[PDB]
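What follows is a short report on a single structure.
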Amino acid sequence: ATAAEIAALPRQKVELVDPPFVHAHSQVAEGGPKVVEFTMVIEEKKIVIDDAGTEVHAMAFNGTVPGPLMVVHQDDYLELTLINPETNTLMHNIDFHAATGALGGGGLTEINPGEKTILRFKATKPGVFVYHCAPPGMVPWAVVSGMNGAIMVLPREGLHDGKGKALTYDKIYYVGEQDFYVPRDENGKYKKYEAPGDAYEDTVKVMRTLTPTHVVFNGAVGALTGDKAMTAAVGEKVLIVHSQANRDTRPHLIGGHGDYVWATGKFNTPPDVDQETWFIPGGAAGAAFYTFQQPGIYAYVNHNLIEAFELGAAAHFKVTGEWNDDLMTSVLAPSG
Amino acid sequence: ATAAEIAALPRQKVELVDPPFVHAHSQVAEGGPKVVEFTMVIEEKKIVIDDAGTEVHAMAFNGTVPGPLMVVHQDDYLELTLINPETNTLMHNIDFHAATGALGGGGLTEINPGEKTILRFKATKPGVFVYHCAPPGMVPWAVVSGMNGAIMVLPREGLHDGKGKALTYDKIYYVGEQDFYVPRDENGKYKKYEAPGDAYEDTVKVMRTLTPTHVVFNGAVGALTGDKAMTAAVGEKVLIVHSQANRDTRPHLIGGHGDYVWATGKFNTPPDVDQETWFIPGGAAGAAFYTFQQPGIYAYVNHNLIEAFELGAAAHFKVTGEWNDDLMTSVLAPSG
Amino acid sequence: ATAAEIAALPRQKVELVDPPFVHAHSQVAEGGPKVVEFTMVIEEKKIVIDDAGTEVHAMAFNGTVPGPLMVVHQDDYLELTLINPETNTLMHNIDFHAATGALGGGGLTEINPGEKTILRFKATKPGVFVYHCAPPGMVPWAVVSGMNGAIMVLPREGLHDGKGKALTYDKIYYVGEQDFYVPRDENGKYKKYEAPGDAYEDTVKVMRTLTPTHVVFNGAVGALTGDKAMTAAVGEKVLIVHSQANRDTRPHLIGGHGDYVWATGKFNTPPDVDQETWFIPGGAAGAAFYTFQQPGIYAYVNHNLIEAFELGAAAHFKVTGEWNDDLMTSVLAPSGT
Ligand SMILES: [Cu+2]
Ligand SMILES: [Cu+2]
Ligand SMILES: [Cu+2]
Ligand SMILES: [Cu+]
Ligand SMILES: [Cu+]
Ligand SMILES: [Cu+]
């Protein structure tokens, strides 16, 4: 493309929405390539991540853990204005795994408190991709303090199965999974710290054990359960995007399946089918497509069940509709 | 199918056999869909898992760790009579990853001691699938106490490679891999308990380290060696089903390969080929197909070699037949 | 083939080179099957694995960690002369995951100090494959002491993508990733040992935690950085072979991708495409193919970033050439709000 051609492309501002929700978009690209414009403000803030009042000094894109899902189409440009308010204490940047060059954008986006930057990259590859902060000399600490999210680069013609049949979802959720490493005193009580930097040395010690104290969805134990369960109806087609910026995970829909799973997250690699449990390596995003067939409460988990039910990696779906006795039936209910 | 149509289908009662053996079945489906009937009694028993006399309070489907492999074909119905004897102390249930609805059957099969239940589900998706117990509030504890197995849902026309060529095995073995988390006293000696519930609190602390004390096949270190080594001959086609309900594994046949590997365990997902070491995520089953070409002793391991040779994850195959010097020869035997 | 037909085949003696470099070879096979001959001497040697001077008594094929990459084509015979010099103290052997029978060759290559052996096998399956020592009773200790490498069995017609299109690399690197388990004292400082045997019991304890103290490329923290960084140019096609004989890894090129990735390492299994981060399970090798599009520094890491940046699993590429502002541009450089 010529300089004038790039310059002439339409520019569109998109307002972001907090996870697990996803901003309005079209599955099939509406017209030619665009420069899609997003803005995110970085917030350093204390968050509580469990029922014991455990604190983390979060580093949060757009104020959330994970950061929001940005959606564009292949060969669009993504143009991010990233803002680091003067009230923050650390330099921050952004690495888009979807982008090509300068450490994914990290080398071009180092902003001190009181600074902003604008990065544009061409989204040449279709898929879901991780993004994360990566300040040289403290990369893992930034990432495991929650400074990560994902984007989706849809094929211009939307999603398809391995045989080129269209796969069109009715809704989409983004589940960001976070490993946290919270220091404890010798009595086993989680420690609290006045300033983010104060926790650095104690936290790295925990990190080096490679054993998270908490593994959570949407930034806290139980964030996506109970009255915050995700929703669907029988017959509804749902895409579940799942990311993990630092550590492996194995998602599983209890009572369901991944009908089509782009386990690697890349849409030019044909999806696996009929999956019980899929695998997303640390530093990647994946996506599963499922049509609900049964009503009721589902759990959606990391299928290391210790991580799911002891460490926090469990969400719910509440699904409306009619029960299908062909698929499953209690022939004899639990009885003496 | 309507209730009436289901009621009219032929019934077939199957008698289960202890792992690693697999009950009598046909690879190609005999006739139209049927209701395949299985019965399992839950046994809570002490198992010894290593040569140091270390004990686990097992929770065992059909009295074994893993539970037995159930084999059906796609679009058959699997009808399980699950029995929880008065000699047990805990509520138990079953989640079939192969099933659709009610948390894989777990919501509909909660049986107190002295109770039984019958669940029927349509096996709509072909592949190997995990099944496991999942009592709300105690899910990981049930699973890592050995309450898990697998089923195989064969395609009605049997197995095929990625290009439609038939793959027919002569032998089939089922390896269930188990991560155990056994508490230790202050001298590093493993603890013994006189009732299952007594170990709970201590065990949860070990589980939270995400570091198993033992990783075993068929419920114990060395279980599938010696009297229980798997057997074959040169020229024989062998299918090895492998499950792990809670934790990742990486199977490898030492001296062999996985000629065809359904690493995700799902038969509509084309198999990988010529594998050295495959990968099965926690909460899943996989299957490898191999034609033996050399006689001798083989080891079959989780290829984290610490897990294989320090923690217990190693089995043997004993293979009869003629040595093939074209494939491999000692040109100069070890010498000065 | 018969003994006689194999005897008639041409021989090719190859000189191995140290990782991350790879000995001269042809992507598309030159002529018919050959017996390709390699020699490696095993060295039990003290090595330094980080900038602090932490020592490990390594067990090293050809004196390097990892051992060197051997390259043959499908249905060639690989013929290895393996030597265990009298200066060593342990029995050693070799298991080629590429080979069929006798525990990958381990059953036939058990050599005490002062012994040698010659093993030949037919490389029947195309792909990259781990090889490693495996003395019964001491298997994981040998492997996590650095005694492992990889081989590449190219298809006779070179590489192709999943749809038959030829993929020809301009250069190839071999990154061997090593998990080390180094005992610490009550200060938390790494211990040093006079003899390899002295370290055994303390090391097995660390191994049991399943938590390495170091996770490194080419035998040490920072080994593939500075004047030892890998290099490329804009437009250059690079194959990166990556192995891990004992523990999972998740490779990622920061600023790039794996355009085609044989994540399982086996060339008859079609590659994944457009990968951000791929996965290679412990006991396997994988390979990624990438065409560089942008100049500058890249890091190549295990994307458990704690492993990458705290434990040592990070390498650098330095890439020359002209920057592409279409692909990426700083619309507004960091500046005051
Ligand atoms: Cu990254
Ligand atoms: Cu499950
Ligand atoms: Cu091996
Ligand atoms: Cu940051
Ligand atoms: Cu149970
Ligand atoms: Cu050795």
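Here chain C follows Swiss-Prot, giving residues 40-376 in order.
Header says: X-ray crystallography, 1.8 Å.
Every residue gets a Cβ built from N, Cα and C, even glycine.
Marked as Cu cation 2 binding site by Swiss-Prot: C:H136, C:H171, C:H342. Non-local contacts of C:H136 (Cu cation 2 binding site) by the CB criterion (under 8 A, 6+ apart in sequence, same chain) comprise C:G143, C:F168, C:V169, C:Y170, C:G322, C:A323. Following the DSSP three-state reduction, the secondary structure of C:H136 (Cu cation 2 binding site) is coil.
Annotation source Swiss-Prot lists domain 'Plastocyanin-like 2' at C:212-376.
C:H171 (mutagenesis position) carries a strand DSSP state (E or B). One mutagenesis experiment catalogued in Swiss-Prot, C:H171 to K, is accompanied by this note: Loses nitrite-reducing activity.
Listed in Swiss-Prot is the mutagenesis experiment C:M186 to E, annotated as follows: Contains only a type II copper atom and fails to catalyze the reduction of nitrite. Following the DSSP three-state reduction, the secondary structure of C:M186 (mutagenesis position) is coil.
All protein chains included, C:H342 (Cu cation 2 binding site) registers 30 other Cβ atoms within 10 Å of its own Cβ.
Separation of the C-alpha atoms of C:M186 (mutagenesis position) and C:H342 (Cu cation 2 binding site): 24 Å, rounded to the nearest whole number. Chain B lies within reach of C:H136, taking the recorded positions C:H136, C:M186, C:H342 and requiring a CB-CB distance under 8 A. Rounded to the nearest whole angstrom, the C-alpha distance between C:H342 (Cu cation 2 binding site) and C:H171 (mutagenesis position) is 24. Chain A lies within reach of C:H342, taking the recorded positions C:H136, C:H171, C:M186, C:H342 and requiring a CB-CB distance under 8 A.
Annotation note: C:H342 (Cu cation 2 binding site) sits in a coil segment as assigned by DSSP. Its Cβ placed at the centre, C:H171 (mutagenesis position) has 30 other Cβ atoms within 10 Å. In this view, C:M186 (mutagenesis position) is surrounded by 27 other Cβ atoms within 10 Å of its Cβ, with every protein chain counted.
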